[PDB]
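First the structure, in the form of structure tokens, and then the observations on it.
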Amino acid sequence: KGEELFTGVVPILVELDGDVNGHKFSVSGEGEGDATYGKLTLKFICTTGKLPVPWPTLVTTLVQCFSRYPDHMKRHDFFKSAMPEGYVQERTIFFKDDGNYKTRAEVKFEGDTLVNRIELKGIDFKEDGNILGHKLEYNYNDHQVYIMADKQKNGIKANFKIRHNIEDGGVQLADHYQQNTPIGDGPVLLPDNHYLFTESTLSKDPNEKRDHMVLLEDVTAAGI
């Protein structure tokens, strides 16, 4: 089983390359996940300098294999099942009245480390909108994710809505469309419909001079 790869703390590495309206950027994150408690702890740095989009818009793009699946649910855990070879995660994210992100990620084990490697492409944004103009509060409004099997692709799909609080009143919507595919050729646990719940808090490291985000997360799965 790939679920036996997660019985304890797993080091995480995240690498993102982005291009939003031609503004390029990269992000490196590092931390650890523990699926037995359903918790992640990560710190991301923008390694190109100044992040040209708000950190909260990248949270969903920046490892649902760390959700805590109850024992009576273990057999619906597609994400752990695909390990160590991993899964491709693709999303389109539509920002209401603004541009869209398209993301492609490989989430897999590189030896002992769980790696999430991402390519992000954003188009049709407004240079003075809430995203390219940095008008989003540095906080987070989580939403549950309704996971559905995607039998035609031997993986899962989902769609969900993220609400981003706008500095000075107003809420900015981000409509996520997601689908995941196994990278290897083993058998993969295809689930019944269920929910993943996440609670995120964003913070800053007072001793960090680079553009960065500290992110703590509790993640569980539940049924019906």
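Note that chain A carries Swiss-Prot numbering, so the residues on display, from first to last, are 3-64, 68-229.
Placed from the backbone N, Cα and C atoms, the Cβ positions cover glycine too.
Feature annotations, reproduced from Swiss-Prot:
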- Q69 to H: In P4; leads to no detectable fluorescence. In mut2.2; shifts fluorescence lifetime from 3.03 to 1.94 ns; when associated with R-30 and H-145. In mut3.3; shifts fluorescence lifetime from 3.03 to 1.88 ns; when associated with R-30; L-46 and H-145 (MUTAGEN)
- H148 to D: In Cerulean; leads to improved quantum yield, a higher extinction coefficient and is 2.5-fold brighter than ECFP; when associated with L-64; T-65; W-66; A-72; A-145; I-146; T-153 and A-163 (MUTAGEN)
- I167 to T: In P11; increases fluorescence at 475 nm excitation and at warmer temperatures such as 37 degrees Celsius. In Esmerald; leads to brighter fluorescence; when associated with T-65; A-72; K-149 and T-153. In VisGreen; leads to brighter fluorescence; when associated with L-64; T-65; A-72 and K-149 (MUTAGEN)
- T203 to H, W or F: Results in significantly red-shifted excitation and emission maxima (MUTAGEN)
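Shown on the structure are the features that Swiss-Prot records.
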residue : record               : CB count, 10 Å
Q69     : mutagenesis position : 22
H148    : mutagenesis position : 15
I167    : mutagenesis position : 20
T203    : mutagenesis position : 20
How many Å separate the Cα atoms of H148 (mutagenesis position) and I167 (mutagenesis position)?
6
Cα of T203 (mutagenesis position) to Cα of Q69 (mutagenesis position): how many Å, rounded?
10
Expressed to the nearest Å, what is the distance separating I167 (mutagenesis position) and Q69 (mutagenesis position) at their Cα atoms?
16
Can you tell me whether DSSP puts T203 (mutagenesis position) in helix, strand or coil?
strand
Secondary structure at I167 (mutagenesis position), reduced by DSSP to three states:
strand
